[PDB]
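**Q** I am attaching a structure below and will ask some questions about it afterwards.
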Amino acid sequence: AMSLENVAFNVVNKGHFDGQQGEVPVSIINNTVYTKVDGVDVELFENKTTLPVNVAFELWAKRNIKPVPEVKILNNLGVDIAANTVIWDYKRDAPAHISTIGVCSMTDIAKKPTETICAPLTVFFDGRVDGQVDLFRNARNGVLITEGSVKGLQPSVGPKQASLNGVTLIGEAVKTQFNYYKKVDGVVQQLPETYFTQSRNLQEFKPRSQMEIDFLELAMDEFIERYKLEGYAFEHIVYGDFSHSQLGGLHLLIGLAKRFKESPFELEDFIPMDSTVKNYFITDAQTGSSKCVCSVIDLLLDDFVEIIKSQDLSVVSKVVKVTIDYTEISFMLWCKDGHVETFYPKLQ
Amino acid sequence: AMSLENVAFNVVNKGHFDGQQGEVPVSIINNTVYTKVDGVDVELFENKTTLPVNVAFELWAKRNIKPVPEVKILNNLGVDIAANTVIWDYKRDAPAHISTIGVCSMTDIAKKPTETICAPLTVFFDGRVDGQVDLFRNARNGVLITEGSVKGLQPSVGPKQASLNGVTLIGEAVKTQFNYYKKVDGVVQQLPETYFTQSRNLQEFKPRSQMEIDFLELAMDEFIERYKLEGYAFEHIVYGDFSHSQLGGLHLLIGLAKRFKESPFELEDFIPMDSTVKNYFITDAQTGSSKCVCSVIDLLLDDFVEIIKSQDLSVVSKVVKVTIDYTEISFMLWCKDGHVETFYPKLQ
Amino acid sequence: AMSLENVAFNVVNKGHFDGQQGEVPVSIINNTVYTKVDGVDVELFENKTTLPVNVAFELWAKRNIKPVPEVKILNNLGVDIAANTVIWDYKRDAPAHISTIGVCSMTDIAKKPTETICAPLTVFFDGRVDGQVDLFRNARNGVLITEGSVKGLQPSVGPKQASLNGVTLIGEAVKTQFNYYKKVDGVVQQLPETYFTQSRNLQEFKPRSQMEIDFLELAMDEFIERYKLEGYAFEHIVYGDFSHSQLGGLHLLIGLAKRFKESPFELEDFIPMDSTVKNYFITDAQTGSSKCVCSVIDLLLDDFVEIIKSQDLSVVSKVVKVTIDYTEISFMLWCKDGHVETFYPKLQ
Amino acid sequence: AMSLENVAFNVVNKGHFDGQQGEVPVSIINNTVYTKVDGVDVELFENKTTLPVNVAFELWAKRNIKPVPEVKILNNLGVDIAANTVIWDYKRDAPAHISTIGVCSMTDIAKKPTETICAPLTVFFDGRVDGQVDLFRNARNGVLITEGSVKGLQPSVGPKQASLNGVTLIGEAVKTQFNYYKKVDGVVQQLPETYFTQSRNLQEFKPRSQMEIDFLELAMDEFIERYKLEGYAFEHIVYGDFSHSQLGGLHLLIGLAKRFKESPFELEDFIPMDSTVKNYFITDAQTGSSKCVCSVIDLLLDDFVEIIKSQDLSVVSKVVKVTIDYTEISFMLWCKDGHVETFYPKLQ
Amino acid sequence: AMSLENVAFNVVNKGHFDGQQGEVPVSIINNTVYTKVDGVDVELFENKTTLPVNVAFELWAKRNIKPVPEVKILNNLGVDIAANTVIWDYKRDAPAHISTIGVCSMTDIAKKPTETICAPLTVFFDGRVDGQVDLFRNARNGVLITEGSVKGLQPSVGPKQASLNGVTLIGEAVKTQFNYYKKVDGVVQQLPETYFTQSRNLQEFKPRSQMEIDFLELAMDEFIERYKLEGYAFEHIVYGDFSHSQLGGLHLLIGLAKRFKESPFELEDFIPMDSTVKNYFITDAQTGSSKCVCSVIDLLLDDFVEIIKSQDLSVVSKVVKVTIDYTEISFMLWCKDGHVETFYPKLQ
């Protein structure tokens with residue numbers, strides 16, 4: 001017996017939908033859900049989605065509260081829909097997926113992923129839930145996560161981090177590193193060898209290697225000397241050039257982190273979604289150097305160094321393809337006289 | 001001559017409603033009030049309430065700008081309505097009470113609290129306003145605050161802190177510690193002996209006793225030794241256990257404050273109102289330990305220590321009732337072999 | 001071929017309107033613009049203006065992304081409208097001006113500023129754009145900025161700072177200090193000699209003179225002694241008096257900055273627009289001292305000292321007029337026995 | 001080059017989307033689309049759909065303006081989606097189908113019905129459009145209408161009436177009677193024998209047989225005698241019984257039409273959609289006789305008489321199934337002593 | 001003392017704004033204004049304009065309640081703004097003009113039409129209001145109506161009809177036929193000779209000449225014979241041709257009125273504004289004959305006959321220009337062998 005008032009009862013009493021019986025009085029006004037506590041209205045939910053307020057409220061209440069893959073990983077693997085859960089996208093304040101399976105009468109296209117409507121969709125399955133590995137084996141199209149071996153299925157070791165109630169973290173009390181599997185058109189697909197983005201924020205950035213500690217602590221010239229980076233244009237690509245009206249380079253999050261400690265800047269996140277590569281309109285507060293589309297990726301600096309040192313430096317310009325978060329990220333590499341001029345995630 | 005434009009004139013010229021004459025041009029669009037300053041619209045108010053935008057604007061403009069009791073105290077004393085003022089609830093961005101007396105033509109049930117409609121309501125009276133102690137004596141149901149003695153009325157000394165324009169503070173330039181009195185059904189009611197919550201935030205938490213300084217400065221084992229807390233399960237209740245998927249204990253704000261200095265965590269305030277006990281959906285960023293309903297109370301640690309050491313430790317489970325902010329807070333106490341296992345504000 | 005979908009294409013691909021060809025799918029719901037990225041809606045813009053959502057979106061996308069004068073300067077110079085650009089007011093999240101010239105089919109009153117409808121409007125012209133100095137010479141009413149000499153036009157050297165994508169800054173990689181010129185009724189107007197406000201925030205306040213370093217570092221009595229300020233009431237005007245229920249003085253931002261480092265306070269910006277003088281409803285957290293209308297100006301302390309020491313101290317009360325940001329700011333000066341009692345921006 | 005402004009231009013200049021180049025200025029406010037005509041706003045569209053206002057506007061503009069099957073026919077034949085058109089549902093003021101093919105970038109799941117996502121969907125094909133008969137021949141699942149014979153397919157002769165811009169009519173200047181063909185999983189179906197509803201209104205009801213002429217002109221007793229309808233309870237079922245608090249019978253639109261000529265009544269259309277059977281909350285103004293759910297069907301009276309005279313009258317109650325508008329309509333037939341008591345579309 | 005509550009008081013007590021003192025309690029929710037009557041909310045106004053709800057409410061309340069020129073007349077004469085009144089546009093449910101003079105603080109650009117901002121605007125002046133003839137005499141740009149002669153100005157005799165509270169009528173108890181005068185750049189214009197539209201409705205159409213009486217009463221062939229209209233294609237242009245899928249002709253309202261008596265049709269008013277020529281998407285219910293853009297004008301039939309009989313019938317196609325309601329209306333005239341084929345208001 002699903003009901004708005006039952007969803008609200010669960011949110012008030014359990015902090016999320018927990019299948020408990022009960023009802024509280026609700027008022028809906030515009031995109032806000034309220035409940036009456038002792039004669040006054042208390043806000044339970046503000047709809048930021050393109051769904052109806054009461055529907056969004058239910059999907060949010062029914063959000064997966066276990067560690068789940070970051071939405072950028074799901075998107076990069078082509079996930080269309082989840083089996084019997086909601087992956088809440090905390091970057092969009094909205095469901096990661098438009099439709100559901102066995103969650104909500106307004107958004108369900110099916111009660112179970114075995115229904116024929118689901119066959120052409122890439123369904124996300126969670127091996128931590130009884131039955132879902134089997135549903136994956138039966139599905140035409142899917143992505144599966146597990147905490148361990150699945151007999152006969154060749155695994156891909158995923159990122160260390162996952163999202164737990166919108167907090168990206170490397171679990172200590174809980175497991176966040178999953179095996180991944182994918183099927184297309186009834187056929188298990190070998191996932192590519194990949195780097196993973198580190199999913200750090202500017203404000204709480206922490207180095208995760210001696211090389212990153214050195215980059216944050218050393219001055220530019222000593223770091224470049226110590227790690228033999230002469231001719232790799234880290235002065236432009238990583239450290240950034242704030243000397244002209246157009247901000248030069250600055251494509252690695254650690255480089256933004258180092259600048260940020262010294263002087264503040266504005267990052268306008270003009271397409272605010274989770275993605276392997278982020279684009280910001282950056283305005284440097286100290287200098288007034290700015291750039292409308294500054295592509296930024298959070299690679300471990302050691303991974304970026306491995307990538308750039310792996311490149312042939314003998315052509316003027318070429319597209320370099322690097323597998324990151326399971327997706328092919330195109331970089332533009334510009335060279336002159338066997339040194340790098342710039343290397344950036346290629347703007348589409 | 002009350003008018004939207006007159007309310008707006010007061011907000012622009014006086015920073016709140018101050019009974020001054022004058023008008024400014026206003027535009028209302030959706031839930032926002034704007035005024036025209038030199039040919040452009042400037043936002044004066046965004047309605048977050050369930051009232052009409054123009055009505056909410058007026059109540060907010062007419063908010064009490066003296067120190068007033070925190071809404072949790074008023075709610076715990078059963079206050080329904082205020083005499084000739086608006087207690088603005090800065091935690092809900094809304095009026096603390098649905099109706100008014102002598103404030104606003106849309107929300108007034110009466111011009112004066114002596115009207116018979118008010119008799120069954122618990123009316124909040126403010127002895128700092130001429131006439132209101134007398135109105136309390138005449139009222140069937142009420143709560144009264146004063147800065148001093150009321151002849152023949154036995155006082156209750158309230159919390160040290162009050163709310164001044166949404167800032168909870170212990171007044172130095174102004175008095176925030178009131179005498180409280182309550183009447184039910186025409187009869188003055190003896191208020192119970194009570195502890196008071198300290199109303200601190202995680203971000204700006206300051207200790208208020210040598211014991212709290214010690215808790216914040218010492219390591220866990222030395223604090224527990226120094227204050228003879230062996231067998232009282234402070235390791236679970238106060239310090240918190242982040243070792244399992246479900247976060248253990250962590251029910252005292254000071255304990256959250258100590259953790260917060262070391263590593264960040266998310267507190268989802270899923271019923272965002274003022275209350276003696278708060279419930280959060282907590283996600284620890286470092287460990288991934290989490291709990292959907294983590295009850296948190298900000299007691300002076302000395303008061304909590306007094307409370308828990310006062311308990312008989314010889315039953316498995318029992319409900320312990322403690323008067324806090326004038327209300328009966330139920331705690332669950334779980335013991336084994338004469339030591340505490342856990343002691344938490346009982347989830348309803 | 002202007003279109004909502006073309007505006008959205010530019011925002012997604014270029015971070016702002018850049019005249020590029022292309023379209024993306026858009027959804028408008030309430031005041032929010034979304035675009036479809038891989039089957040889900042991503043928010044591009046939330047309308048906070050009194051214009052239609054799609055119109056506001058276009059003006060914002062077409063915002064000037066060069067350093068431009070702070071809106072308070074434009075307003076103080078009487079600017080009504082801009083030639084062929086949008087000055088976005090980041091303090092109001094709205095266009096600085098109601099109408100446009102050659103920007104947007106819904107808001108344009110003209111395609112070019114030479115149209116007769118523009119003659120009575122003070123049009124903002126930007127000498128960094130080809131043709132606009134000539135348009136200024138032809139305009140009946142206008143304000144012109146340039147980076148250099150305009151033959152025969154007597155310049156006014158403007159503030160050091162300008163606004164670049166809502167960041168107020170003194171440019172190092174870009175020029176933010178302009179020459180200003182104004183015309184009224186076909187006649188070039190001599191701009192007055194003026195001080196300029198420094199446009200600092202409380203949170204990131206930095207001193208810009210030895211005197212400001214001294215004010216922030218010294219104790220009150222040594223600062224006043226060192227700078228010979230006995231009898232100028234800096235104890236009240238600058239440092240502020242938190243000893244009574246009404247907060248005394250505190251009219252200079254540097255004084256708020258010094259207090260802020262010690263103890264937090266609330267500033268309610270109840271008319272949130274850019275202005276030379278700002279009015280706050282201030283609540284001091286430590287003391288409970290408050291003031292409904294606290295006028296605050298960010299003058300270099302040396303400029304304020306020059307201003308107050310320039311005054312005749314022999315009348316009880318008088319209005320003192322000071323040109324600041326090109327506008328006449330009225331101050332009330334109250335004296336007793338040849339010493340200052342108070343000196344504040346006069347509340348209108 | 002698809003664009004809100006281009007859709008608006010077509011609506012203003014062509015009365016609907018007609019693929020013309022051009023732009024008009026548009027404003028969107030709440031669910032309304034306006035265009036500027038000589039400096040004032042003129043309403044073009046009010047969104048009554050659950051889609052975004054600008055999307056609904058485009059699908060409306062792109063509505064099919066030829067006679068098309070009534071939505072109830074399409075729904076009954078299981079049509080999911082239309083090939084390269086929008087069937088506008090004028091009963092719901094909304095698109096008949098969730099998704100589109102080759103119409104609108106926000107709603108399209110495909111550009112052509114040959115794409116694999118369309119294979120499981122019952123696609124509507126219109127033989128009046130070049131290529132669509134052949135697309136039906138290649139489609140796995142579809143419904144096809146034609147004005148004439150299709151080589152190698154036996155037709156089902158459809159209703160005489162079709163919908164032209166929300167006007168249901170029997171064409172004299174245009175053809176409204178289609179051949180129907182349907183395919184499920186690649187197999188041409190033999191559509192069942194069916195009656196058709198007549199799609200008439202109460203206010204402009206016209207008889208379409210001599211029996212209907214006689215029913216409207218004669219008194220009940222004369223009509224029942226002429227057509228030998230003794231014992232078939234037409235007094236109840238068709239004429240209606242307004243003698244008790246609950247209105248008896250009245251399940252045939254012609255009987256509502258007859259009452260309506262004599263005295264008015266209220267029909268609350270509480271599920272306002274196109275359906276073979278309609279349910280109304282009916283209140284008779286003359287008598288006060290009412291019924292919460294009065295099922296009403298517009299059958300030619302001769303067809304209804306054929307149906308009721310083709311039943312076995314020997315059981316107290318049973319379900320009678322009748323193919324109408326290609327769907328199975330359940331009636332309840334209640335009999336006593338070999339005569340009808342009532343017969344109504346089953347409220348199930 | 002202008003105020004939302006005072007406007008509401010006037011609406012409740014005087015049926016419109018009448019300058020009376022008083023206040024009622026108001027609530028604004030979305031675009032609706034309500035007032036409280038004995039504890040319940042009663043709707044006073046639903047905003048259909050692009051202005052803020054409270055502003056639209058005031059301009060509506062302050063509407064001109066005397067007979068005033070139809071908006072199409074004012075628009076055709078180039079009126080920008082009205083002197084000290086609001087011409088309410090009942091076709092758009094919105095003010096006829098963007099701005100006001102001496103009406104409303106939000107919309108006023110001036111208090112008096114003598115202010116310099118009004119000099120370039122064509123201001124509407126009403127000689128029925130003391131002082132306005134003289135204000136017209138002093139105005140650079142205006143239109144003036146009067147009931148009688150103005151010393152030294154030759155009048156243009158206007159239409160017989162005017163709008164009184166959105167009812168277009170020819171006054172018997174009040175004067176609706178005005179003298180018109182217009183000034184451009186300080187010079188009294190000689191207004192052109194003009195026909196006038198008759199502003200009639202389909203539902204209450206009344207003939208205003210013996211020719212119109214005859215057109216309504218006689219069969220097409222008798223009428224055409226009586227008035228010698230052979231070869232002028234009235235069969236097509238006026239009577240309409242419902243024989244083909246595209247509805248032929250039907251451009252004269254009297255011909256729609258005649259059809260409408262026999263059989264109903266749908267007229268979609270897809271640009272719902274007052275204009276000399278109206279465009280309808282017409283669907284004939286009897287035949288299914290339809291046309292996306294059917295231009296319709298309500299000329300006295302005698303005037304239309306004079307116009308068509310005053311053209312040269314010797315070319316295949318040309319533009320015929322006719323002054324109607326003071327504006328230049330373009331018709332397309334198509335001829336063959338010296339007879340008319342069609343003649344219609346040009347869809348341009």
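These residue numbers are counts, starting from 1, taken along the chain as shown.
Determined via X-ray crystallography, 1.6 Å.
The backbone N, Cα and C atoms fix where each Cβ goes, and this holds for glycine too.
According to Swiss-Prot:
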DOMAIN    D:3-63  domain 'Nsp15 N-terminal oligomerization'
DOMAIN    D:64-189  domain 'AV-Nsp11N/CoV-Nsp15M'
VARIANT   D:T114 to I (Swiss-Prot position 6564)  In strain: Omicron/BA.2, Omicron/BA.2.12.1, Omicron/BA.2.75, Omicron/BA.4, Omicron/BA.5, Omicron/BQ.1.1, Omicron/XBB.1.5, Omicron/EG.5.1
DOMAIN    D:206-345  domain 'NendoU'
MUTAGEN   D:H236 to A (Swiss-Prot position 6686)  Complete loss of NSP15 endonuclease activity
MUTAGEN   D:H251 to A (Swiss-Prot position 6701)  Complete loss of NSP15 endonuclease activity
VARIANT   D:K261 to R (Swiss-Prot position 6711)  In strain: Kappa/B.1.617.1
BINDING   D:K291, D:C292, D:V293, D:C294, D:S295, D:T342, D:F343, D:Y344, D:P345, D:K346  uracil binding site
**Q** Among D:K291, D:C292, D:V293, D:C294, D:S295, D:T342, D:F343, D:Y344, D:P345, D:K346, which the record lists as binding uracil, how far apart in Å are the two most distant Cα atoms?
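**A** 17 Å is the greatest Cα spacing among the residues binding uracil.
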**Q** Quick check on the recorded positions: of D:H236, D:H251, D:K261, D:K291, whose CB has the lowest count of neighbouring CB atoms inside 10 Å?
**A** D:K261
**Q** If one measures from the C-alpha of D:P345 (uracil binding site) to the C-alpha of D:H236 (mutagenesis position), what distance in angstrom results, rounded to a whole number?
**A** 14
**Q** Roughly how many Å separate the Cα of D:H251 (mutagenesis position) from that of D:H236 (mutagenesis position), to the nearest whole number?
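**A** Taking the Cα atoms only, D:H251 (mutagenesis position) lies 9 Å from D:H236 (mutagenesis position).
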**Q** Does DSSP give D:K261 (variant position) helix, strand or coil?
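**A** Going by the DSSP assignment, D:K261 (variant position) falls within a helical segment, counted as helix.
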**Q** Measure from the Cβ of D:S295 (uracil binding site) and count the other Cβ atoms within 10 Å, all protein chains considered.
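**A** The answer is 19.
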**Q** Provide, as an integer number of angstrom, the distance between the C-alpha atoms of D:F343 (uracil binding site) and D:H236 (mutagenesis position).
**A** 9
**Q** Expressed to the nearest Å, what is the distance separating D:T114 (variant position) and D:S295 (uracil binding site) at their Cα atoms?
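**A** A Cα-Cα distance of 40 Å.
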**Q** If you draw a 10 Å sphere around the Cβ of D:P345 (uracil binding site), how many other Cβ atoms fall inside it, taking every protein chain shown into account?
**A** 22
**Q** What three-state secondary structure does DSSP assign to D:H236 (mutagenesis position)?
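**A** Reduced to three states, the DSSP call for D:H236 (mutagenesis position) is helix.
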**Q** What three-state secondary structure does DSSP assign to D:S295 (uracil binding site)?
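**A** Note: D:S295 (uracil binding site) is in a strand by DSSP.
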**Q** Hey, which of the recorded positions D:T114, D:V293, D:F343 is the loneliest by Cβ count within 10 Å?
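**A** Ranked by other Cβ atoms within 10 Å, the recorded positions D:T114, D:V293, D:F343 bottom out at D:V293.
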**Q** Where D:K261 (variant position) and D:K291 (uracil binding site) are concerned, what is their Cα separation in Å, rounded?
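**A** Between the alpha carbons of D:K261 (variant position) and D:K291 (uracil binding site) there are 20 Å.
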**Q** Report the DSSP secondary-structure composition of the domain 'NendoU' (D:206-345) as helix, strand and coil residue counts.
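**A** Residue counts for the domain 'NendoU' (D:206-345) by secondary structure: 37 helix, 49 strand, 54 coil.
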**Q** What does the DSSP secondary structure composition of the domain 'Nsp15 N-terminal oligomerization' (D:3-63) look like, as residue counts for helix, strand and coil?
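**A** Breakdown, helix to coil: 20 helix, 18 strand, 23 coil.
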